Every structure is written in structure tokens, then in C-alpha cells.
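A.B. asks: Shown below is the structure under consideration.
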Amino acid sequence: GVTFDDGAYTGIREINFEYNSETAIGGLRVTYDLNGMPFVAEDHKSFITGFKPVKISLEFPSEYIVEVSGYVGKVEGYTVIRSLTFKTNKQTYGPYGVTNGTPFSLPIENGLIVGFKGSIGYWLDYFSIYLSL
Amino acid sequence: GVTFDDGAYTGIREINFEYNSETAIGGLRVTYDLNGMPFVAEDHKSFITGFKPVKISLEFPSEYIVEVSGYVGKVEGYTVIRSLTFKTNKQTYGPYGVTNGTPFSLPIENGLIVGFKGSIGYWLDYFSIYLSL
Amino acid sequence: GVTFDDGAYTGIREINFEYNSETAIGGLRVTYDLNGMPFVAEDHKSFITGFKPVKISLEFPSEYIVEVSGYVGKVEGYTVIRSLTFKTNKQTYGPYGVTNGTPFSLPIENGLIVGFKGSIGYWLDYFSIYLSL
Amino acid sequence: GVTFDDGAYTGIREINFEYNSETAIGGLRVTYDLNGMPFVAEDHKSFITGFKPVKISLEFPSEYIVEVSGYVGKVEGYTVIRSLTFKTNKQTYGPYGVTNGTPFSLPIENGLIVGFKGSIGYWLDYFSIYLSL
Amino acid sequence: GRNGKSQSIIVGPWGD
Amino acid sequence: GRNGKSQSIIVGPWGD
Amino acid sequence: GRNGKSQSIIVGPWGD
Amino acid sequence: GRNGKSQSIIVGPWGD
């Protein structure tokens with residue numbers, strides 16, 4: 001799919017994304033915090049439709065993500081993220097999607113997620129996370 | 001004067017500010033780089049006029065500031081920044097203003113300036129610098 | 001087991017650890033780089049013996065770890081690291097151990113591992129990684 | 001003189017250095033904190049004697065340096081640090097030495113000093129400071 | 001203490 | 001909170 | 001190498 | 001460029 005790179009910010013206020021219980025993760029749009037102000041990054045959309053959107057609006061700054069995990073798996077030959085789970089210091093959001101295949105997890109002992117980059121086609125192909133104090 | 005805090009960014013593209021050869025530094029407006037895009041921060045203006053504006057547009061990203069220096073001094077009882085000089089890896093910009101009083105200097109051996117905060121009234125009262133790799 | 005925390009350093013020169021093809025990972029001892037000099041951290045040993053030791057001596061500083069992965073699994077009711085693989089920008093070291101159970105992976109796009117902390121009893125119970133530019 | 005570079009550590013426990021009320025700063029030896037343990041760096045000595053030694057033993061970790069300042073000046077044609085002052089969040093240590101010439105100051109709003117590098121001959125020729133969160 | 005706001009190294013201020 | 005101990009980014013743990 | 005672009009710690013990617 | 005040596009923010013030098 002088309003690659004994207006939101007770059008780095010000062011935190012995260014909200015994360016909206018698509019998921020399909022049969023296929024995999026779809027589009028993603030993150031609203032970061034930029035020096036105290038909301039900063040909605042560009043919407044990274046799926047090439048297709050038929051998803052369910054989930055909107056995680058974090059209670060910034062008292063609430064932050066302490067772990068991101070999910071499942072990687074092939075869908076029609078494509079290796080994509082099929083499930084996602086966002087755990088914060090207040091609650092867990094997810095899992096959303098198909099929890100089958102290879103699991104992955106990024107627990108954070110100290111530090112903060114401050115950005116996302118990746119690639120999305122029909123589904124979320126892969127993604128990376130910016131970390132910082 | 002009124003305090004301001006631009007916060008942190010990914011670099012600096014341009015710095016515009018006022019100076020008066022008799023008094024001190026006036027308003028300041030910085031254009032940062034935010035993940036590859038220009039991001040003009042808010043204009044922090046002087047309460048008064050009668051200044052000369054200087055516009056330093058850096059050749060980002062090949063060009064970056066390697067040292068900031070100047071003079072601190074009293075103007076009508078107020079301790080303010082009276083002179084500023086921005087040295088980059090390509091050239092020196094300044095000094096602009098009154099070079100009398102207590103000198104200060106922030107040479108940077110490794111790292112980058114990624115933000116400015118401070119206070120401006122009739123003149124620039126004081127300021128701080130965000131540093132980061 | 002007994003917890004350990006090497007803290008942070010300026011890089012990694014060598015990593016020695018035990019593994020058993022039937023059970024799981026055993027002891028671990030890291031030799032870091034501290035401002036250009038070798039710094040052998042304390043040996044975090046298993047409570048038992050019967051392992052095979054592997055010594056990964058990285059070609060510092062031109063060679064560094066770009067990903068750490070492995071498998072988590074229960075061994076006699078204990079959830080422990082059963083397999084480890086260290087991939088550098090020069091080659092892959094591993095996997096060493098039992099590759100069964102839940103996989104985990106820490107690919108690093110940018111940054112460096114500069115420390116290890118965790119807990120070891122009969123086997124490596126769990127561990128964390130210090131990251132830094 | 002001979003250059004030195006202690007590199008980076010996790011904090012500072014003690015700073016010992018020489019000063020002469022007529023000439024300038026002499027030798028310097030820093031005791032850092034390395035992941036919770038004391039780590040006395042190498043003694044960077046003056047080529048000559050006749051100084052007064054000052055030993056600043058900080059109340060680590062509750063006590064840390066929030067500003068370093070002093071005076072730069074020529075002594076027999078050599079530009080050297082003639083005076084030093086270390087201000088912590090608990091008290092000020094100094095100034096020690098000759099407070100004449102060009103003043104310099106590194107106030108720290110947020111962050112910590114975690115290292116020193118420089119050069120010392122008959123006196124302290126110059127020095128830099130490692131900063132980090 | 002310990003929140004979701006990214007921290008930064010800040011030097012200064014100069015002019016006090 | 002707010003002391004002289006250098007902070008570090010720590011990821012993990014894995015194995016719980 | 002050695003330019004004015006702030007560097008960041010990036011982990012991943014996952015999904016390859 | 002791009003090696004396994006941890007980088008640090010360094011300010012100065014003062015005394016030149």
C-alpha cells in the first residue's frame with residue numbers, strides 16, 4: 001500500500017482505526033498532542049471499505065499507552081496486522097480484529113509513544129512506533 | 001511582559017526578530033520544521049514599535065544553528081536581552097542590537113535547538129532553548 | 001528468580017548466555033561499552049547447570065544489534081524466555097533454545113540497545129531493554 | 001594542555017577541582033553515578049601546583065546541579081576558565097577563583113549534567129558539558 | 001508526576 | 001519525583 | 001550525515 | 001556515520 005510517516009510529537013490524544021473481524025486492520029488516523037495542543041495527523045485510509053471503526057480518545061495527559069500488541073498474519077498472501085490492542089495506564093482498548101497468527105507486543109516500562117509510521121493498502125501492511133521520554 | 005512557549009519541534013527553518021541599536025531586542029517569531037513540514041509558531045511581539053526586523057531563513061536541513069550568544073543588560077531598570085547572534089554551520093548571523101553588558105553564549109558541540117520559550121514586553125525579557133538530538 | 005538491572009551504558013560489545021534445547025534460557029552476562037571502554041556487567045547466573053553457553057562478541061562500534069526476538073513459554077509452570085535471537089547489521093546470532101510458544105520481537109528501526117534488566121531463577125524469567133540514541 | 005573526555009553517565013555525586021585566586025582553575029576530578037553506583041572518573045590534573053582544592057560532594061540523587069557559570073579570561077596569553085560556580089537545587093558552591101573577564105552561564109531549566117570533557121594544561125583551558133534527561 | 005507529556009531538555013533562561 | 005537520576009527509555013518486559 | 005533534522009528512537013516495524 | 005555508539009547532547013565548550 002501507500003507508506004505514511006506522521007513523524008514525532010509530544011504525545012497522543014486519540015487513535016481512530018478500522019478493523020474487520022474476518023480480514024485485518026484497515027485505515028488509521030492519529031490525533032497527537034503538539035506542545036499542549038491537539039494535532040490531528042493525516043488520515044491513512046484503506047483502499048477498500050467494509051470495516052468497523054474504533055475511536056480511542058485518551059484522557060491526555062493523565063492517560064497514556066503503556067503497551068501495544070496484536071497479531072500479524074497473511075490475508076490473501078499479504079502479511080498484514082490483523083489485530084490490535086492498546087493498553088493504557090487506565091484501561092485496555094481491544095483487541096480489535098482477528099487474533100490469529102504471529103503475536104507481537106511492545107510493553108513500555110518507561111517512555112512514551114510519540115509517533116506512528118507505516119504502510120496501508122487494503123489493510124494495515126506494517127507499522128513502526130516513535131519512542132521518547 | 002507576556003510569556004510564551006513554542007514547545008519542541010524537529011528543527012528550525014527560520015527566525016525573525018526585532019532589534020534596536022539603542023535599546024534592546026524586540027519581538028520574535030520562529031518558523032520550525034515539524035517532521036519535514038514548515039511550522040510557523042505564533043508571533044511574539046513587542047508592546048512597542050520602532051525596531052528593525054531581521055529575517056534569518058536557514059538552509060534546512062543542511063544548515064543548523066551551532067551557537068547562540070548575546071548580551072544581557074538593563075534598559076530602564078528592566079533586565080533584557082539587548083543583543084543576539086546566531087551562528088550556524090554555514091555562517092554567522094549578527095550580532096544585532098546593543099553589545100553592552102553581560103555576555104552569554106550557548107555553543108553546541110552536539111545536538112540541536114528545537115524550540116524557544118520566554119517572555120517579551122517592551123523588549124525580550126529573557127528566553128530559554130529546547131535542546132535535543 | 002533474582003532480579004537484576006545493569007542500567008544504561010553507551011553500547012554493547014559482547015553478550016554471553018546459556019540455553020538448553022529442551023528447557024529454556026539460562027544465565028546472562030553482558031559486556032557493554034562505557035564511553036569507549038569495555039565494561040563487563042555482573043554475571044546473572046541460573047540457579048542450576050546443564051546449559052550450553054553462547055558467546056556473541058559484537059564488532060563494536062561498526063556492528064550493533066538491530067533486532068532481538070525469541071519465544072516465551074512455560075517450563076514446569078514457570079513462564080520463561082525459551083529462545084533468543086540477536087540480529088545485528090552484520091549477521092544473525094541464533095536462534096538458541098526452544099522455539100515453541102509465544103513469539104516476541106523487538107526490531108529497531110532507529111536507536112540502540114544500551115542496557116538489560118530482568119530476572120533469572122532456574123531460567124531467564126523475563127527481561128527488559130534500555131533504548132537510546 | 002591534555003584533552004580529556006569522561007563521557008556520559010547517569011548523574012553526578014561529587015566534583016573536586018583546583019582554583020587559584022590570582023591565576024585560574026586547575027585540575028578537575030569528577031565522581032559520577034553509574035546506574036546507582038559511584039564511579040570516580042580519572043583525575044585531570046594541572047601541569048603545575050600551588051592551587052587550593054574544593055570538594056563538592058552532592059547529596060545524590062535528591063541534589064543536582066541546576067546551573068554552572070564562571071569567568072573566562074587570559075592568563076599569560078592563554079584563554080582559560082578562571083572562575084567556577086556550581087549551583088544546585090539545594091545550595092550554591094562558589095564562586096571559586098578569579099571572577100574577572102568574560103562571564104558565561106549554563107542555567108538548566110530541565111535536564112541533567114551527565115558528563116564533562118575538556119582540556120587542562122597549567123590551568124583549565126576549556127570544557128564542555130554532557131546534558132541528558 | 002509520570003504523565004503522558006513528552007519531556008525535553010531545556011537550557012536557560014538568559015536575561016534574568 | 002524530579003531528582004538527579006538520569007532517565008532512560010525502557011521497553012519490555014517480555015516473559016511474563 | 002550530521003544535519004539539522006532532530007533524530008528519534010523508532011521501534012518496529014511489525015507486520016513484515 | 002550510523003554506528004553502535006550512543007550519542008549525547010553536548011554543550012560548550014567555554015574557555016576558547
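Going by what the header records, the deposited coordinates were determined by X-ray crystallography, 2.2 Å.
Using N, Cα and C of the backbone, Cβ positions are placed for all residues, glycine too.
These came from Swiss-Prot, pasted as-is:
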DOMAIN    C:1-133  domain 'Jacalin-type lectin'
VARIANT   C:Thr31 to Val  In minor forms
VARIANT   C:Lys52 to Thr  In minor forms
VARIANT   C:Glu59 to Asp  In minor forms
A.B. asks: Under 8 Å Cβ to Cβ from C:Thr31 (variant position), same chain, six or more residues apart: give me those in sequence order, or none if nothing qualifies.
C.D. replies: C:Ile12, C:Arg13, C:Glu14, C:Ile15, C:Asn16, C:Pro38, C:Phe39, C:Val40, C:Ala41, C:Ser57
A.B. asks: Looking only at Cβ atoms, how many others are within 10 Å of the one on C:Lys52 (variant position)?
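C.D. replies: There are 12 such Cβ atoms around C:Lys52 (variant position).
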A.B. asks: For C:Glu59 (variant position), which residues of its chain lie six or more apart in sequence with Cβ-Cβ distance below 8 Å?
C.D. replies: C:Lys90
A.B. asks: Count up the helix, strand and coil residues in the domain 'Jacalin-type lectin' (C:1-133) according to DSSP, in that order.
C.D. replies: 0 helix, 89 strand, 44 coil
